[PDB]
Amino acid sequence: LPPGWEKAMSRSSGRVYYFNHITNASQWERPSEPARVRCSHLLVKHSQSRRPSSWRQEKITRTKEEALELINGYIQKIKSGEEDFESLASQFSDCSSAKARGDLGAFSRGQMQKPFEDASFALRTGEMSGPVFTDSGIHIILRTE
Ligand SMILES: Cc1cc(C(=O)NN)no1
Ligand SMILES: [Cl-]
């Protein structure tokens, strides 16, 4: 399988699924390096973030566990089609890039924080990560180019 992917078994159904230990994506379907990639993201900050402040909230006080629960619920709405990634990022990302529907532009290895860089370069064009942890908080990442 492509870099990072492995097999596992569902606890509740008994059916095989696929999981990526670099991007934290998981799916039923069997999964299908460049100098630069282009990505968007949605950030949820918490009280242990490097800078616990954002354009949404002068003082960010939620716990790391509470932030992960918010990220999990946004992923559910994106996967069911109830909401679009771009819409949720504009309304709820704790990054100034919410301004641009989460778009960060193109970048190379050596510029972003290392777990974000590794996840971005393990995604295929069109693919979305699961929760990704950095010193800034917890992210959902979409590779666009
Ligand atoms: C939700 C999902 C992922 C995929 C896939 O990776 N196909 N190669 N298809 O549907
Ligand atoms: Cl690709």
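Throughout, chain A uses Swiss-Prot numbering, with the displayed residues spanning 7-38, 51-163 in order.
Heads up, header says this was done by X-ray crystallography, 1.7 Å.
Including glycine, each Cβ sits where the backbone N, Cα and C put it.
Around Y23 (mutagenesis position), the C-beta neighbours below 8 angstroms that are at least 6 residues distant in the chain are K13, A14, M15, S16, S32, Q33, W34. Looking at Swiss-Prot, you'll find the mutagenesis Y23 to A noted as follows: Reduced affinity for KIF20B.
Per Swiss-Prot, domain 'PpiC' is recorded for 52-163, and the stated evidence type is sequence analysis.
In the three-state DSSP scheme, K63 (mutagenesis position) is classed as coil. Other Cβ atoms within 10 Å of the Cβ of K63 (mutagenesis position) number 23 in total over all chains. Record note (Swiss-Prot), mutagenesis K63 to A: Loss of peptidyl-prolyl cis/trans isomerase activity. No effect on the interaction with IRAK3/IRAK-M. Abolishes IL33-mediated increase of IRAK3/IRAK-M protein levels. The unchanged residue is displayed.
Here the residue is the original one, while Swiss-Prot reports the published mutagenesis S71 to D or E with the comment Loss of peptidyl-prolyl cis/trans isomerase activity, nuclear localization and cellular function. Mapped onto three states, the DSSP output places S71 (mutagenesis position) in coil. Other Cβ atoms within 10 Å of the Cβ of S71 (mutagenesis position), summed over all protein chains shown, number 12.
Swiss-Prot gives this note for the published mutagenesis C113 to A: Loss of peptidyl-prolyl cis/trans isomerase activity; decrease in DNA repair of double-strand breaks by homologous recombination slightly less efficient than that observed with wild-type protein. No effect on RBBP8/CtIP. With a 10 A radius on its CB, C113 (mutagenesis position) counts 21 other CB atoms from all the protein chains.
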Residues in the domain 'PpiC' (52-163) grouped by DSSP into helix, strand and remaining coil: 39 helix, 26 strand, 47 coil
Gap of 12 residues [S38 to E51], endpoint C-alpha distance in angstrom: 15
